[PDB]
Amino acid sequence: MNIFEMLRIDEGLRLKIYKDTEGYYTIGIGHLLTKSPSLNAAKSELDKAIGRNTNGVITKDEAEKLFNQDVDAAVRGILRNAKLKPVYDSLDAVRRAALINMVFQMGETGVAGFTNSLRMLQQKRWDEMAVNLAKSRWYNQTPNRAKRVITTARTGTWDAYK
Ligand SMILES: [Cl-]
Ligand SMILES: [Cl-]
């Protein structure tokens, strides 16, 4: 198990524009297109993203390309962020993957905002951190995905994904 396999499970794979769980236009493997209620605006973003006139449909290869770019952006976002970086550095390879998963899903600014859990994280207060992350919109909105990431963070094992 690695960060790629982890997110592939969490996000799934769709070759056609779709709406995330919050109503947003998405494609491939969890790649947000726009937060705009316009399908045309989504087909626009997609073509700009892909380099061509997709008529809203991409190939597996094209989805993997976006995915590669998105994991890379998540990792660089973490390392460049003053709040995220030290948490990251302080952790083990498994727990690190869980942070990257949260950043990919919620953006660097969003995760950076979890002040209290980042501190519990850094201090290794595992159980308490799991209880706190559960108290969130994120968990309430996507509970099954949240439980797996939170468990990964909590235990440092890939159990939830096996
Ligand atoms: Cl992009
Ligand atoms: Cl879910």
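From the backbone N, Cα and C atoms, a Cβ is placed for every residue, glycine too.
In sequence order, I29, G30, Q105 are the residues near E11 (mutagenesis position), counting only same-chain partners six or more apart with C-beta under 8 A. Under the DSSP three-state reduction, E11 (mutagenesis position) is assigned to helix. Looking at Swiss-Prot, you'll find the mutagenesis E11 to Q noted as follows: Complete loss of activity.
Quoted from Swiss-Prot, the note attached to the mutagenesis of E11 to A, F, H, M or N states: Complete loss of enzymatic activity.
According to Swiss-Prot, the experimentally introduced change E11 to N is described as follows: Loss of 84% of enzymatic activity.
Residues annotated as active site, proton donor/acceptor in Swiss-Prot, with experimental evidence given as evidence: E11 (among others).
Among the sequence features in Swiss-Prot, the mutagenesis site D20 to A, N, S or T is noted as follows: Complete loss of enzymatic activity. Sequence-distant contacts of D20 (mutagenesis position), defined by Cβ-Cβ distance under 8 angstroms and a gap of at least six in the same chain, are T26, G30, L32.
In the three-state DSSP assignment, the secondary structure recorded for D20 (mutagenesis position) is coil. In Swiss-Prot, a mutagenesis experiment is listed as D20 to E or Q, annotated with the note Loss of 99% of enzymatic activity.
Among the mutagenesis experiments that Swiss-Prot reports, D20 to C is described with the note: Nearly no effet on specific enzymatic activity.
Among the features that Swiss-Prot reports, active site, proton donor/acceptor is placed at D20 (among others).
What Swiss-Prot says about the mutagenesis result for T26 to E is this: Complete loss of activity at neutral pH; covalently bound substrate.
One mutagenesis experiment catalogued in Swiss-Prot, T26 to H, is accompanied by this note: Facilitates transglycosylation more effectively than hydrolysis; covalently bound substrate.
In the three-state DSSP reading, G30 (mutagenesis position) counts as coil. Swiss-Prot lists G30 to A among its mutagenesis entries, and the accompanying note reads: Almost complete loss of enzymatic activity.
Record note (Swiss-Prot), mutagenesis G30 to F: Almost complete loss of enzymatic activity. The enzyme is destabilized by 1.5 kcal/mol. The unchanged residue is displayed. Of all Cβ atoms in the protein chains displayed, 20 besides its own lie within 10 Å of the Cβ of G30 (mutagenesis position).
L32 (substrate binding site) is surrounded by 16 other CB atoms, counting those within 10 A of its CB over all protein chains shown. According to Swiss-Prot, the substrate binding site annotation covers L32, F104, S117, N132.
Under the heading of mutagenesis, Swiss-Prot lists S117 to I and annotates it as follows: 500-fold decrease in enzymatic activity. Counted within 10 Å of its Cβ, the other Cβ atoms near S117 (mutagenesis position) come to 24, all protein chains included.
Under its mutagenesis entries, Swiss-Prot includes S117 to F with the note: 10-fold decrease in enzymatic activity.
A helical conformation is recorded for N132 (mutagenesis position) in the three-state DSSP classification. Proximity of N132 (mutagenesis position) to non-local residues of its own chain (separation of 6 or more, Cβ distance below 8 Å) is seen for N116, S117, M120, given in sequence order. Per Swiss-Prot, mutagenesis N132 to M or F is noted as: 2-fold decrease in enzymatic activity.
Within 10 Å of the Cβ of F104 (substrate binding site) there are 26 other Cβ atoms, across all protein chains. Every protein chain shown contributes to the tally, and the Cβ of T26 (mutagenesis position) ends up with 20 other Cβ atoms within 10 Å. When secondary structure is read from DSSP and collapsed to three states, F104 (substrate binding site) falls in the helix class. Those residues noted as binding substrate (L32, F104, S117, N132) have their most widely separated CA atoms at a distance of 26 Å.
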